[PDB]
Amino acid sequence: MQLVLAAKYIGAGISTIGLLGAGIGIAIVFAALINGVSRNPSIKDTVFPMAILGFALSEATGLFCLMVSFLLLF
Amino acid sequence: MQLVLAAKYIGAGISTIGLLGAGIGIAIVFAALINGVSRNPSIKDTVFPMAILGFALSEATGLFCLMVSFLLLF
Amino acid sequence: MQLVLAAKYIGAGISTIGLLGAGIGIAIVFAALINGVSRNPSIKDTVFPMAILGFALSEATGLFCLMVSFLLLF
Amino acid sequence: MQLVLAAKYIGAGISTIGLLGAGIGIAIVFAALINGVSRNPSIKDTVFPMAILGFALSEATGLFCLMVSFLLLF
Amino acid sequence: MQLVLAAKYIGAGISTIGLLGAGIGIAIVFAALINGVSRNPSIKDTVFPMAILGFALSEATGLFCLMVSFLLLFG
Amino acid sequence: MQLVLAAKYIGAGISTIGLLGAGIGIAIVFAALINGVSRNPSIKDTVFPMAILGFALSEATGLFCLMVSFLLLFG
Amino acid sequence: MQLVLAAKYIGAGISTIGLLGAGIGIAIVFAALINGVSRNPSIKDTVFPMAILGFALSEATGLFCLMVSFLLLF
Amino acid sequence: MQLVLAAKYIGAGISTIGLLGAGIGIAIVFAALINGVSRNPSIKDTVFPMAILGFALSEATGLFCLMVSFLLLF
Amino acid sequence: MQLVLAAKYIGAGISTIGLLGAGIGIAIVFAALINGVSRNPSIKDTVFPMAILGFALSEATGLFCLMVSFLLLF
Amino acid sequence: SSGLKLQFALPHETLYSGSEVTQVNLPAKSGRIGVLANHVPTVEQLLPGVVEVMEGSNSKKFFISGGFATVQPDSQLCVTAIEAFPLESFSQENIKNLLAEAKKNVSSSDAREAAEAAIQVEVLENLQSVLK
Amino acid sequence: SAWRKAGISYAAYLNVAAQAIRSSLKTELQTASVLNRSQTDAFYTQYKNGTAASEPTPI
Amino acid sequence: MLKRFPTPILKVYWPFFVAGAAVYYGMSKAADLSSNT
Amino acid sequence: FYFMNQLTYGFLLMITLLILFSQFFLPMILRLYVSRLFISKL
Amino acid sequence: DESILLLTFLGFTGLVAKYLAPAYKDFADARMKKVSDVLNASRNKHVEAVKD
Amino acid sequence: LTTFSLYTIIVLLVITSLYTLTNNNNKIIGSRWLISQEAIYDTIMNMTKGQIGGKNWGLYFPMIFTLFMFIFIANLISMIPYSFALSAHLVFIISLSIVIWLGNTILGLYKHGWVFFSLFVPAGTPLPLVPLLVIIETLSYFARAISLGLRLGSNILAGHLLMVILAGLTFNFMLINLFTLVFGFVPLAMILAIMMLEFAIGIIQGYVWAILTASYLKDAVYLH
């Protein structure tokens, strides 16, 4: 009983590093985006949303994990 | 019963990071897409149907662990 | 006593995240599908079966994992 | 004795993610397969036995882990 | 209540390396940046604002890590 | 000593996953093997010995880990 | 209360290994730096300031991590 | 409070594996130097100050890691 | 009071895998050394000292890991 | 379009000029590349090897002494090289080995002769694959 | 192997390849046209700024 | 104001309204079965 | 508690916005398109 | 507490009125002038087509 | 009465406030307030033309608009601090997603009947794994359903709550001793960047919703 709130707090601790997959993931997209525009400057509009689109796919999945922290925080 | 719900809560806490590589996963798919269409321009409406396919299946990796996070909550 | 069913919960928690591998895995099976077929668009009809070959039975191992979690849950 | 069964439950839990070595591993082989047929469409039938050979005696390694898991459950 | 803040402190300890994808992430963006100006010399004025786009809301994710590690430490 | 058998069981559990170091690494050799023979068709009988050479002395290391597991399960 | 400072100390222990990612990241930065200057001798110290810029406020994350470790000692 | 100095010992233990990133990355910058001078033999050690620079204040992270292990250890 | 030497020994357990990617890193340097010398055979006497220089005081940092694994074992 | 326009060119006689074709296989610096109907615009320097041309008909096999493969962005592949080759007639081991040992002997001479000698050693050892 | 570094330029590299394929010709079909392709008689004289001369060397 | 055009909303978009009614009735079952919490 | 409340008023606004946007707000702009193109083509 | 968030919003709207609104002004002005230009030019062109 | 139903009233009033007062007396020239919905119309038009690619593609062009705009407006309202959560009710949003997915299933099953289950065999495979690709497509068939809503509102449940708690952090930053007033600006700029990201988690998440259901409509109307 004196442990379950402490256990939910360490559960918020372990449920944190899953945004690491965010921290890598969106990275390579912009990396690819630079290699998207380095070898072909006149196609960048073609990829300027289409890169950042996948951004919101990856970011939100990173933004999955910590809100599962937060309802485990409360 | 003071300990079993604390245990299911931290067990949901460690069943959080299964989206981790999926946070990589969908992103690196789009990485190839930026190396795809910026390489070859007229493939934008050819590989994008399968990529948004391969997006969702790459969610099918790192989503069920998240719902392993959910129903272990209940 | 209560702990032997409580430990099932955290064992199910970390015994799911092997799909992490699938979370990285099938992604590049699409990505080198993209980086492959971006280079040669007329090989898609030749390789779209083989890709969905190398997708499926490289995903199913991860589909083992939560199932191994599942009866470790139940 | 009343503790060692919970220890074997979480021992099956911690001995689960070796199919991670499956989940990445064989997948990346198919990665090099698809490029290996896209930039060279005539050498499908030469690599594909050899490549699927490189399937088996990799993926079974991951298989080892989960049967170890079951002997830590049985 | 003698144990809860101690467990919060170790929870802030394990909520600290989630900014691992900070230390790689933005960095490898700059990697392609150094590539992108190398194989294309006249693209720098093009790429670095977009790249600093791919800086900022790529590192703020890592900020999320330590603000968890700031709150579970304190609040 | 009521716990040491449980200790050896869970130690066998955390000496199990070292075959991951097999499961990635040897795979990339076959990956490189594809980038052998798909790049050069006349190299096969050169490398298909050596690559499967490059199989064995790799994965045996991972074999080391699980045989440690066996002597951590019993010995 | 005799436990909580020990937990602070082991928390400072686990809050330390985040410099893994910064050490990999600045290495990848210098890796692409050498690989970009070897293919371009003429443009070296135009990029090298931007390289050391990205170096500096990429390593600032690991700087934040170990000063978080220092205050978690405190 | 026999727990606290032994806890400082194991805290020094978990503050060891941060240098993993150093032990990777201080070598691979010189691997990029290999790949750079093998292409371009003309400029070898005009970029070696950049290489040893990345070396020294990349392994400074692992220096910080084991000196955190020192200052928590004794 | 018998907790401190066993805690030092389990601290010697967690002070072990810091050479891990060091076991990667120096490895890929030789791999990149292959990727120098199989491409440019005229660079070997140039690269083989300095790269193996880039071997030694790379992996010695990995050696630092195990000597910390000694000095917490002692 | 479906298929591909092939334009094979030699300094004495261009063999194919605007022919519709299915598959070509040709040796580049990055390895042996097959090109099909559409393709990425790509310039590949051609190491001296073998080029196979498959059509609606069968695949004709040529030895080729090097050049450039160039994919015009309307998916028109041109090959610009030097030497043609029949099925197997134009090469014989009696002319190969007896000259090849002399070429390896020239490979120990002064530098300009020895470099061309080593080049011819590499070309004859590539012709060993045509010996097959 | 380092012919780009030590030996010939790339056009000359493929020219040595052309003489090698023409030297390993079939002696039945090594026609007079292919031997015409290997008949080098051009001479070069590097003039100087004062309209000086070298001897004509057989390239 | 705005010129009303008779645009096809019933002979096109029936099944999403059908699914809305079905989810409303399933929510009736749910909030009659899971409101005693 | 208020799943019925939020759900029912949201669905009512869904039907409202579908019929509303369809009958008014899309073809009021399509008239601008067709008018501009009919001036330009004449 | 929540006045800090509205204070951040006031600073953000100050940045917007500094930075974004003149850019969207230039954007809308460029599109407006382009539409008016083509629309007037088609009319003058078929005026000259009547004159032909 | 409900404040959330009042929020729906605010939604409908702003939707009236995007076209009606926007239109300066039905002018050809298309004024600056109209260029907004002009660009929105074209960026949804050029999206779903090339997405579904139907000969009859515009027929579902209305719904993809009105499924966009509701999510586009309801994630520009709670951005104002003194508000209550609009889109963060996961029950309502996931209920909407269930309605959308079930309508897709009913539409495809009325169009195709039995052969609508021809989606479960996408590509050529050898025999012993033909049903397996079926199974984790069926397992992905409702995973298609559940995640799409469970993304966005859980973003918004992670969105505004974020700007709640860190505000309290800056409330617990500035009631300790007066030295907290010096260099206490960087949390304010950090929450400023949080709102910068919060506009992204509104707008681009709405466009994510639109593009994924565009692909779902293409799969539901046409079989591969």
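Quick reminder: no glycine exception, Cβ is built from N, Cα and C everywhere.
One natural variant catalogued in Swiss-Prot, B:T46 to L, is accompanied by this note: In strain: DS400/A3 and KL14-4A. One entry in Swiss-Prot concerns the natural variant B:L53 to F. Its note says: In strain: DS400/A3, DS401 and oligomycin-resistant mutant. What Swiss-Prot notes for the natural variant B:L57 to V is this: In oligomycin-resistant mutant and cross-resistance to venturicidin. Under the heading of natural variants, Swiss-Prot lists B:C65 to S and annotates it as follows: In oligomycin-resistant mutant.
Projection of Swiss-Prot feature records onto the structure.
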residue	record	DSSP (3 states)
B:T46	variant position	coil
B:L53	variant position	helix
B:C65	variant position	helix
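Distance noted between the C-alpha atoms of B:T46 (variant position) and B:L53 (variant position) is 12 Å.
Just so you know, of the variant positions B:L53, B:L57, B:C65, the Cβ with the fewest other Cβ atoms around it within 10 Å is the one at B:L53. Across the structure, B:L53 (variant position) and B:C65 (variant position) place their CA atoms 20 angstrom apart. Neighbour count (other Cβ atoms within 10 Å of the Cβ, all protein chains): 17 for B:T46 (variant position). Taking the C-alpha positions, the distance from B:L57 (variant position) to B:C65 (variant position) comes to 14 Å.
Chain L has no C-beta under 8 angstroms from the C-beta of any of the variant positions B:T46, B:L53, B:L57, B:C65.
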